[PDB]
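Novice: Before I ask anything, here is the structure I am working with.
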Number of protein chains: 2
Amino acid sequence: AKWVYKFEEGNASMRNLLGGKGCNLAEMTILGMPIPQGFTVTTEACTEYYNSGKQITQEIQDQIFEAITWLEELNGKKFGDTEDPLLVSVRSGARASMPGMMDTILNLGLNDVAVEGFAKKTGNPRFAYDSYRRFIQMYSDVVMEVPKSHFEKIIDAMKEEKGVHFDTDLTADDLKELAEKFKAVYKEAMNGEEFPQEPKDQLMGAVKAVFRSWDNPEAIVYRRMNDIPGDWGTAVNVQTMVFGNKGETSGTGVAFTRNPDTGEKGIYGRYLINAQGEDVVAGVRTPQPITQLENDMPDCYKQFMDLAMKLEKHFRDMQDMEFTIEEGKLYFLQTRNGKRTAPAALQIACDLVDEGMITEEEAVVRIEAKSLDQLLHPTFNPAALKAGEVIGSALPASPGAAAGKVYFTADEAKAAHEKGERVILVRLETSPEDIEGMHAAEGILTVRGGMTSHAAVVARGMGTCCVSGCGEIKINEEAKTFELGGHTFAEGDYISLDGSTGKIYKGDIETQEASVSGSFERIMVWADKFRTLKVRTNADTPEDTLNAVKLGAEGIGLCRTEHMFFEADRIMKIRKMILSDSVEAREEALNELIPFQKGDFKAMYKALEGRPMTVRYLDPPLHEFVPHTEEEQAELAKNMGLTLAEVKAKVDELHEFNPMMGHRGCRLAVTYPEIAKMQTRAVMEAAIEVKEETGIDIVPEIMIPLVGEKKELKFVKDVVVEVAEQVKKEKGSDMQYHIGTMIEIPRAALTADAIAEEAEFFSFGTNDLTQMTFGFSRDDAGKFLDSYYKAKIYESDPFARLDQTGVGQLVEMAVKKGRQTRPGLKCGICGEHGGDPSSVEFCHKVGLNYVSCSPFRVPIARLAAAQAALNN
Amino acid sequence: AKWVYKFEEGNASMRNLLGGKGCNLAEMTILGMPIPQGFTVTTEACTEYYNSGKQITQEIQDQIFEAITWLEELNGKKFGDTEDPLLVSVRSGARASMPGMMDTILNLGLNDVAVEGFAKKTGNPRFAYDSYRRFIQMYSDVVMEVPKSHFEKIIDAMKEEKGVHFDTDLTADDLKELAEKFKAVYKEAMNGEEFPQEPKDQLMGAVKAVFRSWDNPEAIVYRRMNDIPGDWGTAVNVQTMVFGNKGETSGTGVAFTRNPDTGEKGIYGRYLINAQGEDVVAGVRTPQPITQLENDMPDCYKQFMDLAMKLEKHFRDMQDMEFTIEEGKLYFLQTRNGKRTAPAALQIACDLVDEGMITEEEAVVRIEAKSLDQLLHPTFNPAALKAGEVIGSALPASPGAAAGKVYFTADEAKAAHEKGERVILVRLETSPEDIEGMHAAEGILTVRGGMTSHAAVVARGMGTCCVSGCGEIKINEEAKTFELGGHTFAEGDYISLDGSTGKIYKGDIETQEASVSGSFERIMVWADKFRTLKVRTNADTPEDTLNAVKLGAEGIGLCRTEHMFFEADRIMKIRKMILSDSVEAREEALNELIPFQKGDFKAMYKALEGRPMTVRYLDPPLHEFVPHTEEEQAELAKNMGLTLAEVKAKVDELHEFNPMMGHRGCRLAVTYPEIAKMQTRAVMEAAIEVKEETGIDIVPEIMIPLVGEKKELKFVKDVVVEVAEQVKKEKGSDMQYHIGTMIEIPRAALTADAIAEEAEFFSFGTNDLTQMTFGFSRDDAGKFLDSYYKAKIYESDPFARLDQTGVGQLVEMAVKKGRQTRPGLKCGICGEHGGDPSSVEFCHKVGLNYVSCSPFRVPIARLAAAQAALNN
């Protein structure tokens, strides 16, 4: 039949026959790109070899030799002649790019006479014999099976013998010698057969090898069995070699169709005369800007320019191209969508849309959503970062570049910042009492605490850098000094944090500011046009809200209420409630917080101006609101007229073997309804009042945490409804409200249909859901997850990336089941995964109404959502 | 149409029309039982009333009056005549027995003249006017709506006025008075209408009321909407009244067809002449044995005897009957399957099979499986238990009656038991070091620890009583004394425990011994014939095994391995391993346990004699194997040449926020494979050797705890297989083995299909599964579960009874999915639920291969299984 196709005789649709490489080479040849000319041995020729019992059909060989003759005629010179020798590259390629890799052999055709003609033409004998000796080795390794060892020993001998120190320091005369030693090895392995001197023996050997290598053990067997059986094989691509060091009319270069750092249209790049690509990357000789090529060789410049524009137009996006000029003849070695940055991605996309080269849809889909984080947090010279001294590392709690003078107390950091200094707050951990200092800091570094720690969460809300859980640190509070890595640091000593990698740097050089871009804003709008998912945010204060809404947030998916009991002015009321011994004494202590909490609630609604807000009732156990220090325990006993013991008895009574699965959330409302009632009163009055005050309508959303059973929710629901309806009566209002639940307990997802019968909405708390589905606590998972990631047990952080295969099932289910009893059931996600692109896309596909993420990730979600809608 | 049926004109198949009561009355009338004669107003008559706008059709009324005339003719006396007045009972009954109850009115037909004839006939005027005044009240309450209050005030007045103290102390002359006061109240509520003096007005009133009461709010609306709509209603049953206090030829009695305490065939019971049932129960007059009735009234005795046997034969089981003789005329008021005990249940069932009255299948199904626990643990006079002084209560860890002298140390209890004393071990908690004392104790009482505590588990294995988690106790170790409830108790002071209720009793009177019964053994065999589920047991030592197998266990579903590291002679090796800082130093420390553990394993296989055993690898975190006391921490530092600090740094390093979801189980093998290898070595050599030693074949089963992901298991599986196959080589054996996993992590159940690809069997660890599905820790659940049970949130302990609706789903799923990849996949259950009848039945239905429970529950499972097979 026909087992050999020239690149001009194929296209992308003959992928099956020519392999993925072969067809792509053909494609680019049709595009008028002067690729080094060649042909392809078909994947059917790989099938015929195996059906001939490891003996290539004379037919095939002949058609290979025929195509070889064709190449020679084009190139004007034979295969290994003495004047201008033809050399080729053999590359293997299947229908698919796949796990378990393919082979590449360069300089095929070299021999004892071709090596000389090559040295004459290049004017560099050292370069000629260097290539020969490499070819000899690579051929012997791939074609036959002579180990590198035999060759590596001899190179180590000669280098060591001549007192030289590296793979390079060899003279032309030494490579000549080494090449003969190498040939001797092949002969000393092939029962006295000389190194494939025959250019044709070389070719075939390489063609045989390629087909042969498809039948080897592991990678191979897996790919055939699982993927798709039938008649798969592998193609062999044979291509002419190029050179840009043959003289003053010869060169090599690399250029971009557009500027990869800024995104400005127009050729950008470099090149060198009489050199190979290596020499360009090496910069020993100052590479000359691409545009100067018009001065040296206008003819080639012109051709170059045209084809570049043709490439850009065909691929429809900024191309990164490698080129080589051989004795006034232009060749193109490689082309690919060039690399760039977030600001650049946007800018180019926009341009591309305005130039009419791409659609808006396409612009949106092609931008890497995770990159957008770059636009929001400052960055100092990437050279200065690599030039920076790493003294440790930890968890990247909140992204950003932070740099400033270190201080060890919230007040000293604030006071220092107020004097005009860049401040870095270093503590064991933070608390709500240190909030004022946190805000004034450029960053925050903690000794203990994970992603969910007090420092990590508050810092994401404030859009402030945060590196947490750095155990290597050793703070000396009294001295105001801390040890890490190479030395101790005192108050005022500058440091640098990388909130994106978790890296901590010794020194003082501030980053820049957070840049904006219309292109950003333009993309957002396009994103909006396409997305279906509304995006809400997780916010606990007005500031955070405002920033979130500034970045497109449509409301609050999760409003935590813990702080409203934690703060200095509140904690006394909760504490008192905790240590009381009467339902009446509890209710009284709790009423004393209403004003303070209602006042918090007002402010939120003020800031949301009609946007919805999901409020999560009290989620953690009472254990956390009681003092853990004999000092505070004493202070409190003093304040309520109790003994230090009696308080201590209460504290230990509250002690729980596994606080993650104790008396908390819904289970706490069940025992002490008084808590819920109070939170309901505060919320409901807060809304009603702001409604009257502005006429802005409000629909409060009340969310019950840690629900696992229908009747459970119903107990609590009843309480809240009775109270809400009371507050309505008292202020004569008709305000609508909704009660829903968190789905963070596997059971709740399994019986979602029953749960829905009461719950008006479902919020997936995928944090606590993941914990329980996998059966581990985030805070204790560090001490093996690392070992798991190494061992490839897990390829992704399940707390950072939603686990679709396992956790996903429950979510999907929960939704499907919820809508069976309540068709118009709204479902969102409020975990950290809500700002994870792949997670969002899942959420889209399974049918959620919205996602919720930290304020400064809203943009990534917004985009992510739009992509998911377009991908499905 | 026809709206009134006499009892002789119905049967069980006309349930729809006559209601459940009406049809059952008819049935028993066909059985030749001289029931007080009557009729039934149909449920269609309830429909016609509602379709007539609350006005009874003359048709219906007439057919009621017609049936009334019929009753009168039978009874020979009119409705409220002056000589021998006819009185009736009105009872309402629907097609179904249901939630939300029906009404009963007695003595219908009483009035100002009938009350006199009644007092004359009975010879007891106080009894006559007492009934009148009650009727007057009950009628006014039910028929009209006069509250009890109006009547209760007047009774309280007269009682208080006459200086009497109770509802009884009234004279005939005072009841006469009170009846007139009562009539005045009705007249003073019914706009001057006299108390329904007319016997017919009374009847109708009661008939109207019944139909009326079907339309009331809650219970009613729920039952109609959900259950089954169409044309439901309620029937009215009207029945003649009886009396056994009319004279010396009149009486009342209660008898059993067989002895309810021992199960011996033959009439058993009591009776009284000239009395009502009350008087029998009262025992003021010494009731005369039933068999003496033949002396008083032979004619009635004879009739009685026949009908009793007829009843027994019809219902096909020991009947408990109430009877009344009125002036030489025998009537039967009630019959039901009499009550009995476990030993009695068996004995009667067996008898019933031998007498040919029931099939074997039927015998099996009718025995209450949970009762069987009575046969295994001794019990002292139930009077003495109620006569016993309760000083506290706690959790019923291990059932039994324990009574003995208290001791506070394992050694003192043993030493005391060795001298011949009944011992009761009271500690804060137990440990493996106290095992010798535990065995020697009649019971065990602990201050802390739940059902899964060290005392609860070891005591179930040993079949020893155990009441755990009694926080009220205050042990004084040095003094050897402890406070609870009313007083402090010293060493030697006797106490009593109830391992079935958790009750603790002050005193010294031992129970009896554990009785056996062929009937037991006979039932087991019948059970075997029917069950499909094999039953295995959870056992950690040979003794336990032996007892389990003695009670029918077919092998070990779960063999815990924790103790093999915990014990005094082992703990040093684990400790050393823990504090090591080298893979090599870990491996060496672990090898030192092989002999001790292999030696444990040998003994098990010795005891199992070919029966299979599932071995669970190390499940708890390393934190538990390290010393928690500065003393021991110091001792260990001394033993390994470390500082007290350095040990303390290691201990705190291992500290975990939530130990239930930390670095343990599979996750521990992942990091420290060395542990698994060692456990595999020990197991594999242990099996091989015993195999050679006896020729008894063995198939070791190796079970990995806390698996959540396919590749996770595979990592560990590889390790174990490499090692097992080594040990095989080393001893030149061809012994088969299987590796499976525990399914206690929700995820594992969700991806069971993937997990199965490696796991050769699945064991449901429904303990840890429930914890995680519900999202709570058993140990912390006490402080609200109580509140949940009260509030009817949960009607069952999910740790004691499998939660089919929620947890069940995962199990079911796990099985279905596992068998998709591995059809011949064996699945068992090893949690506490394995000995819970309803759980077993689930396990049966979803397809498990076997169940596993604590040795002394094997019998309940065996039975339970047989029932499930017959029920499905």
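Residues displayed in chain A correspond, in order, to Swiss-Prot positions 2-873.
Per the header: X-ray crystallography, 3.6 Å.
Backbone N, Cα and C atoms are what each Cβ position is placed from, and that goes for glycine too.
Feature annotation from Swiss-Prot assigns active site, tele-phosphohistidine intermediate to A:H455; the stated evidence is experimental evidence. Feature annotation from Swiss-Prot assigns active site, proton donor to A:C831; the stated evidence is a curator's inference. Residues or ranges marked as ATP binding site in Swiss-Prot: A:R92. Annotated substrate binding site per Swiss-Prot: A:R561, A:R617, A:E745, A:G766, A:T767, A:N768, A:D769, in sequence order, evidence recorded as experimental evidence. Among the mutagenesis entries in Swiss-Prot is A:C831 to A, noted as: Lack of phosphotransfer activity.
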Novice: Name the one residue among A:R92, A:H455, A:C831 whose Cα is closest in three-dimensional space to that of A:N768 (substrate binding site); these are the recorded positions.
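Specialist: Answer for the nearest of the recorded positions: A:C831.
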Novice: Whole-number Å only: compute the distance from the Cα of A:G766 (substrate binding site) to the Cα of A:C831 (mutagenesis position).
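Specialist: Here the two Cα atoms are 5 Å apart.
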Novice: Between C-alpha atoms, which of these binding-site residues comes nearest to A:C831 (mutagenesis position): A:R92, A:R617, A:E745, A:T767, A:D769?
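Specialist: Out of the listed candidates, the nearest Cα belongs to A:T767.
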Novice: In whole Å, how far does the CA atom of A:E745 (substrate binding site) lie from that of the residue listed as 'ATP binding site'?
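Specialist: Approximately 53 Å lies between the Cα of A:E745 (substrate binding site) and that of the residue listed as 'ATP binding site'.
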Novice: Widest Cα span across the substrate binders A:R561, A:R617, A:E745, A:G766, A:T767, A:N768, A:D769, in Å?
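Specialist: For the residues that bind substrate, the greatest Cα distance is 15 Å.
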Novice: Take the C-alpha atoms of A:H455 (active site, tele-phosphohistidine intermediate) and A:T767 (substrate binding site) and report the distance between them in angstrom, rounded.
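Specialist: Cα-Cα, rounded: 19 Å.
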Novice: Taking the centroid of the Cβ atoms of A:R561, A:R617, A:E745, A:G766, A:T767, A:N768, A:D769 (substrate site), which other same-chain residues have Cβ within 8 Å of it?
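Specialist: These residues sit around the substrate site: A:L559, A:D620, A:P706, A:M743, A:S764, A:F765, A:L770, A:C831, A:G832.
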Novice: For a quick check of packing: other C-beta atoms within 10 Å of the C-beta of A:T767 (substrate binding site), how many?
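Specialist: For A:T767 (substrate binding site), the 10 Å Cβ neighbour count is 28.
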Novice: Mind giving me a neighbour count for A:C831 (mutagenesis position)? Other Cβ atoms within 10 Å of its Cβ, every protein chain shown.
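Specialist: Result for A:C831 (mutagenesis position): 28 other Cβ atoms within 10 Å.
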Novice: Tell me the Cα distance separating A:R92 (ATP binding site) from A:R617 (substrate binding site), rounded to the nearest angstrom.
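Specialist: Cα-Cα distance, A:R617 (substrate binding site) to A:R92 (ATP binding site): 60 Å.
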Novice: Rounded to a whole number, how many Å is the Cα of A:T767 (substrate binding site) away from the Cα of the residue listed as 'ATP binding site'?
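Specialist: Given the Cα positions, A:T767 (substrate binding site) is 47 Å from the residue listed as 'ATP binding site'.
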Novice: Any idea what the Cα distance is from A:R92 (ATP binding site) over to A:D769 (substrate binding site), rounded to a whole Å?
Specialist: 51
Novice: Highest CB neighbour count within 10 A among the binding-site residues A:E745, A:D769?
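Specialist: Of A:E745, A:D769, the one with the most crowded Cβ is A:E745.
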Novice: If you draw a 10 Å sphere around the Cβ of A:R617 (substrate binding site), how many other Cβ atoms fall inside it, taking every protein chain shown into account?
Specialist: 23
Novice: Helix, strand or coil at A:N768 (substrate binding site), per DSSP?
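Specialist: In the DSSP reduction, A:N768 (substrate binding site) maps to helix.
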Novice: Determine the Cβ neighbour count for A:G766 (substrate binding site): the number of other Cβ atoms within 10 Å of its Cβ.
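Specialist: Excluding its own Cβ, A:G766 (substrate binding site) sees 25 Cβ atoms within 10 Å.
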Novice: What is the Cβ neighbour count of A:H455 (active site, tele-phosphohistidine intermediate) at a 10 Å cut-off, with all protein chains included?
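Specialist: A:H455 (active site, tele-phosphohistidine intermediate): 22 neighbouring Cβ atoms within 10 Å.
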Novice: Look at each of the binding-site residues, A:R92, A:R561, and point out the one with the fewest other Cβ atoms around it within 10 Å.
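Specialist: Sparsest of the binding-site residues A:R92, A:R561 by Cβ contacts within 10 Å: A:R561.
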